[PDB]
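Trainee: Handing you a structure now.
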Amino acid sequence: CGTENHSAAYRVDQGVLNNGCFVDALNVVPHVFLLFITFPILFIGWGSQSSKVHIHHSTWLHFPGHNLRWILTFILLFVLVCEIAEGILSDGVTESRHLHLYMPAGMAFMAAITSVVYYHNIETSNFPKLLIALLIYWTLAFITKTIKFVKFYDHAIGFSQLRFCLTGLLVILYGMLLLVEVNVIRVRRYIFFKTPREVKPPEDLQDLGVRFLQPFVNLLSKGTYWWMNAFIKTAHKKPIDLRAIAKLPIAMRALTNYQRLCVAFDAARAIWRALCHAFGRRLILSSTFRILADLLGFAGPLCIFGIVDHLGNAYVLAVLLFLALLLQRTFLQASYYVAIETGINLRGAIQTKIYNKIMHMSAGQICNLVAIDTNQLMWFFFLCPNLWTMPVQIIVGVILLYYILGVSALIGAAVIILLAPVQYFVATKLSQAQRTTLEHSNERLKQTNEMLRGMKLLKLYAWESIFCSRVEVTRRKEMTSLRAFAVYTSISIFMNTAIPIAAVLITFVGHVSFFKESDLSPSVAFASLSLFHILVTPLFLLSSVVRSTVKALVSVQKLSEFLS
Amino acid sequence: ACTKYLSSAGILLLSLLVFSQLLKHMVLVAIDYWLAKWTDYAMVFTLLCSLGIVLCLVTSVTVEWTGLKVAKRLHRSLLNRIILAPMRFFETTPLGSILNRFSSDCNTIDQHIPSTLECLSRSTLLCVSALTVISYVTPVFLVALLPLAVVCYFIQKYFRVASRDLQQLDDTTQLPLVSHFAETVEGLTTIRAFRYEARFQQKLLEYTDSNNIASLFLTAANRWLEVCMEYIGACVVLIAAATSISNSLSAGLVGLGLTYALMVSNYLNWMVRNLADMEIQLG
Amino acid sequence: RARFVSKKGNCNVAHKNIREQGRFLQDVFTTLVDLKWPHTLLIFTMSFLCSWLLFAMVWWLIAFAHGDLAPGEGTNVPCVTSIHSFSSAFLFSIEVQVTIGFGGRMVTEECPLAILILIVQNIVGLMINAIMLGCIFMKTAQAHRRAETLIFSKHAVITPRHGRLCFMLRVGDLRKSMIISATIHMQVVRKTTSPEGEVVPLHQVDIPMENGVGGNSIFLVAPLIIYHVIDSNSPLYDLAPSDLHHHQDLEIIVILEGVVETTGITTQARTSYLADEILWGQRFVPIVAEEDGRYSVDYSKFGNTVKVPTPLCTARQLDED
Amino acid sequence: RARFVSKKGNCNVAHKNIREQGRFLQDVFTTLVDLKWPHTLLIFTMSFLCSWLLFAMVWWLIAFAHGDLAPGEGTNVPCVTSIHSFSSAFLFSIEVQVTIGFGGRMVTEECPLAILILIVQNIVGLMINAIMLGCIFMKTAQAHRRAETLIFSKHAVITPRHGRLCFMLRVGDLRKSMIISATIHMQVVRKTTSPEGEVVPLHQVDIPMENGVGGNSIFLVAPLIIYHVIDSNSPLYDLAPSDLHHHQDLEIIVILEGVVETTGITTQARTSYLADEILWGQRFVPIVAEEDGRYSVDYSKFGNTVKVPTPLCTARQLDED
Ligand SMILES: COc1ccc(Cl)cc1C(=O)NCCc1ccc(S(=O)(=O)NC(=O)NC2CCCCC2)cc1
Ligand SMILES: Nc1ncnc2c1ncn2[C@@H]1O[C@H](COP(=O)(O)OP(=O)(O)OP(=O)(O)O)[C@@H](O)[C@H]1O
Ligand SMILES: Nc1ncnc2c1ncn2[C@@H]1O[C@H](COP(=O)(O)OP(=O)(O)OP(=O)(O)O)[C@@H](O)[C@H]1O
């Protein structure tokens, strides 16, 4: 533990004597005990999955209140990594090695992963006579860190005592997650006379074989699509058929989503409100995940700034950056996957509603209504999270850009303000040329149908050349429309490529030429650069979002018309 | 064989395009390189402004010009080749197999192929630039880079297979829905007096569900590939940061490396997605 | 065309929606015995290692609480002698559970707790050895290895014997040791429909062994010809000599039970015969020859069958005429 | 309305006036094996503790008789070295029975008695370990845990098959491992009266399994439909389609015997069906489906039965007409 003979001079001095290095060895105990008690159990399960796992693809349940279990494990792993960093920083005196000041924490990290894979295996097959060890392990670890924290307060200095604050944080962490499984005890009550717990709808959902079993898995899959992995190998092996593809789960019905939509109707001020009352709860989760992904994205160039600061506290910023990127990406995907689900269920329920309106009629336009505007809804809903999120990313990027650069932040701000309505303008003229191209394409294809059906009669008279000349005429009109497309596509790609050049150039040059008191360290410059790499995506996505909301008003206007 | 598109394109505009794309990408690389040699007053800043002028629209205009060339050449060629063919080939084949090609394939070629090839090539050269710069800063990064490239190759293959299958199946799935829909409107009073509308409610439910599970899988697949591609990007962020700070223990090389380590996560996604889409749309 | 059970038994059936209640793991010992040898070894290696290690940490800590480790002074008396590092403590743990007791590290009377820990560790380690032995014994009794020594001809033939159309199959045993109370059961797997419209996907029909006394036992020393005479009560009474083999998709399940004379463990030899594995109009070639002093079996002639003139009709048609 | 045996077997019968002769405890080992694990552990923990302790007192006393403990003088030679307190003596006892022999405490040649005590303690402790192991082994062979893996549908139906009214019941096995020589027995518990006025409170009637060869064995891999065809010899020949269920209070006992392929231990799966657990005019829904490569069993459809048109009369009346 130490340099001289003090590790014993703890207990050489009388009584408890508050036992400074000893409480770290007390914290060793829970973690080491856990791994060892559960290794024998975990191993048999591992061997059984290797031996017979066809039965394992048949059985699935979730213990009550388990999502918070997952996320508390994630953030306790986060803080454990932080205290590993604190332990290495404390050993950085390096007069001798101090194993007991960072290894105990490392064992906790190892213990934590086991403590959650063990939970995954008891959640895999229900055997509630098995988390007894789990809760006694949590209360024992809570007691040991409680002793550590109160002796820290016995030798306190207060606020900037970093390990003190971190320690009490994970103390109340283990206490609250300890309360989670006694809530599970309160639910199932297996030590007194009963446990009648069983899921039918995922189990009866499983009856058809292949599944889109995402709504019931561990939250690991719910971030990473672990379930999908198994499914793809088959597609690489054998081809894919509709029968092989799944059938949607109990809540995923056009009937069920339509039923909740009918509940919403039963409850400008009508249809829109019903849709929100029907899907608002599902949607705001994606929004929240997107907001958190924005914050974790902005954590990036901050880490770059700190790293190039200290290279003019290093690996710790890299590890925190690593965790930030993982959670960011995952959060973005979570937002993406919820936006989609909402879109889909909206499409099914709205198609059912349109159909029932047709069934209550006591037509190519109606086909256009469904085939266009419902798809527009599906798409608009995906990009619905961005309506308020886009303002956040841009504004907080501006704020950090000012706190880095001073006056030159308004240069790149001017660049992006010049960016966005140009995209809007080109999209407008693109849509005009789309309508022109649709007119010419309808002419050419209809004339082509008449020519191909009467192509025998043209073969009788050798009259193919005249109508191929007609084809050529309508084709040249199409080429006029396609040159308009060429113009507008080239100007869009030139914007989306050359704007990040001009922003960086004029920002740094106006910074340095504006005042010779500039200081172009790489920590300033590259953090601002990676901010500029972030902030292209929101604008280029926001122009389409704006056009999508115009189309959204149109879709609700036409559906309001038809449902009249 | 995708090279038939190239033969319809002509070698000259190919040379213009590839040389201009490599030009502007190496210009971007050189901008960041002389930025690093800056930060570790009129001289190199005036060099940077002179560099930043060079990036230009010529790759975009070259792509669009080339697409117009390929469109008119393939249109005239297939028109003349088909009108050369006898009536017997029209009689044995269905006319729908011709007209569906005439509509769908021409609209594909003239709307979606050129821009998506441009963005695929752009993302390709961007990830090449990022890996090149990160390897230039950290030379021993390549040992960590190699098995991650192997894993990206495997994921890439699996995704492309599953994505082609789901995409084609979704496109086939959505069509009998609107077919049944148009029929159901056209014989509305017939079904009402038949009083068979519960049956066709059920059939629309089946079609709708099918379109859903097809779309859900496609969305799920896209997410899975996208999620994995980012984990690997975060890993190379970590490894590049560790190696750079370990060696540093100059600043500018490390900062450029971390910037491109950020960008590579989006680069992988964009490349894979555009690769699978073009592997479909060159059919 | 999926087979119920393979040529080597190893029944191939998936089991969907098991409502697992955890009984799968409660039966820890049947499971442990079921495990392959490499995993049985890993578990017990791990169990010992963990048990030795978990306790070792406790021993190290008790040394620490007493504070005996760094003073190294004579006046103070340690609870566990010669304890300088965790490593020394670990080795002590090993010496206790596997009862080595080298002696360089001894337990004193200072810690009434150390005495208690010693009692607990001895007992725990003791119980582990007891359980470990029990598991190993049952594994050494896995007589299924003898099941692999049992032979079933790849294909079974249909030929008339004593004027009656019958189903024949050859079976043998490669080991000198016998299988006592060897019993043979034969079932026919057929998707069948009753007149009430009831449908069964895998209906199993019992098939008589034509045993002279109506028994199912057989003293199998030399390869034997097991057969079933097709009559009015046999499900094969309507077999078509040509279509029964390919267009119909039936399966004959042959079960050979009995106990190994050496262990007393009951085992099973499982095999199956699909429609295309049955031959019509062929019989088995004699296997047993005779030396001047003994009887000899030529196992290379097991699958040897020859074509013999036979009626080409269903057993029913044969009886009708 | 008391059940003979529960849905999960676990027969519920009280036994009054047992004239216990003490045979209950003479059978110590069947009893020990019968004990729950926590009690088996307590007994052996206690046995060791006591054995270690009982002998330890003797060791301490022999030290005392010799008088070697308090002189601590070199000239005198102790019988057991390093014996200062009872605690030291106790630790010595431990080191002897579990064969640790740390060495700080050794036996000298002074006490010919100590030598004898050593012999006795080693042997006693030795025999204890032998018995303890034997007990543990039999416990690890408690195959009743496999009995819990056997499934019986909650209710059995009465439907006609091949024109004959029959009793149907579904049975299955959740484990991959098989049960050899699986035999099924079915008994009907009915308070019955003969014509001689004799009354029986729980008369058990044997029920045939409609086995094709008259056997009671069954190769159960996939869930099977066990049934009994009601005839002139069946006690269900006079079942009323409506009153048999509630006003009559009969019970069907279903016994599934067989040996676990892994242990060789014979087990039983016991279940029962009261009158109100039987359905009339219903049959079982098919469980087994088929994948391109294998057969699949949907266990969630075990209790799934559907109503089918059926005669609503007794089997006798059905035959009379
Ligand atoms: C991906 O650009 C963005 C960049 C930045 C931002 Cl802040 C948002 C987005 C964005 O896109 N927000 C919409 C969410 C979204 C859209 C497409 C995709 S996807 O990967 O193309 N998968 C599919 O589209 N599946 C289809 C979708 C239509 C129904 C049938 C299945 C995945 C998610
Ligand atoms: N109530 C009982 N509980 C346990 N064992 C009994 C009981 N009653 C008798 N036995 C033992 O089993 C046998 C049962 O026979 P039975 O009850 O006919 O005895 P018995 O004819 O009354 O003669 P005994 O007076 O010896 O019991 C008896 O010989 C007795 O040894
Ligand atoms: N799918 C299954 N996998 C494993 N065990 C099952 C399964 N289904 C039922 N069991 C157990 O075996 C018995 C089979 O009977 P059955 O399937 O009829 O149950 P049930 O009548 O549906 O009543 P329950 O709702 O309790 O299953 C049930 O009582 C249940 O305890």
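Residue numbering for chain C follows Swiss-Prot; the residues present correspond to positions 32-352, in that order.
How was it done? The header gives electron microscopy, 3.6 Å.
For all residues, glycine too, the Cβ spot is worked out from N, Cα and C.
Feature list, courtesy of Swiss-Prot:
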- C:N48, C:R50, C:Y330: ATP binding site (BINDING)
- C:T130: K(+) 1 binding site (BINDING)
- C:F133: K(+) 2 binding site (BINDING)
- C:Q52 to R: Results in reduced sensitivity to channel inhibition by ATP and increased channel activity (MUTAGEN)
Trainee: So which of these binding-site residues, C:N48, C:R50, C:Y330, get their C-beta under 8 angstroms from chain D?
Mentor: C:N48, C:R50
Trainee: Here are some recorded positions: C:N48, C:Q52, C:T130. Which one has the most Cβ atoms within 10 Å of its Cβ?
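Mentor: In terms of Cβ crowding, the pick is C:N48.
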Trainee: Give the number of CB atoms, excluding that of C:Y330 (ATP binding site) itself, located within 10 Å of its CB.
Mentor: 11
Trainee: Can you count the other CB atoms that lie within 10 A of the CB of the residue listed as 'K(+) 2 binding site'?
Mentor: 15
Trainee: Could you list, ordered by sequence, which of these recorded positions: C:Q52, C:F133, C:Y330, have a Cβ under 6 Å from ligand 3?
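Mentor: By the Cβ criterion, which requires under 6 Å to ligand 3, there are no hits.
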Trainee: Cα of C:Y330 (ATP binding site) to Cα of C:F133 (K(+) 2 binding site): how many Å, rounded?
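Mentor: A Cα-Cα distance of 59 Å.
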Trainee: Filter the binding-site residues C:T130, C:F133, C:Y330 down to the ones with a Cβ under 8 Å from chain A's Cβ atoms, keeping sequence order.
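Mentor: From C:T130, C:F133, C:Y330, none lies near chain A.
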Trainee: Going by DSSP, give the three-state secondary structure for the residue listed as 'K(+) 2 binding site'.
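Mentor: DSSP assigns the residue listed as 'K(+) 2 binding site' to coil.
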Trainee: Need one number for the ATP-binding residues C:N48, C:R50, C:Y330: the maximum pairwise CA distance in Å, whole number please.
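Mentor: Result: 47 Å between the two most distant Cα atoms.
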Trainee: To the nearest Å, how far is the Cα of C:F133 (K(+) 2 binding site) from the Cα of C:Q52 (mutagenesis position)?
Mentor: 47
Trainee: For C:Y330 (ATP binding site), name the DSSP secondary structure in the helix/strand/coil scheme.
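Mentor: Going by the DSSP assignment, C:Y330 (ATP binding site) falls within a helical segment, counted as helix.
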Trainee: Using the alpha carbons only, what distance in Å do you get between C:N48 (ATP binding site) and C:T130 (K(+) 1 binding site) once rounded?
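Mentor: One finds 48 Å between the Cα atoms of these residues.
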Trainee: Is it possible to get the count of other C-beta atoms within 10 angstroms of the C-beta of C:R50 (ATP binding site)?
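Mentor: Result for C:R50 (ATP binding site): 16 other Cβ atoms within 10 Å.
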Trainee: Just the number: how many Å between the Cα atoms of C:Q52 (mutagenesis position) and the residue listed as 'K(+) 1 binding site'?
Mentor: 40
Trainee: Write down the Cα-Cα distance for C:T130 (K(+) 1 binding site) and C:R50 (ATP binding site), rounded and given in Å.
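Mentor: So the alpha carbons of C:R50 (ATP binding site) and C:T130 (K(+) 1 binding site) sit roughly 45 Å from each other.
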Trainee: Once the DSSP letters are reduced so that anything not helix or strand counts as coil, what is C:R50 (ATP binding site)?
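Mentor: Once the DSSP labels are grouped into three classes, C:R50 (ATP binding site) ends up as coil.
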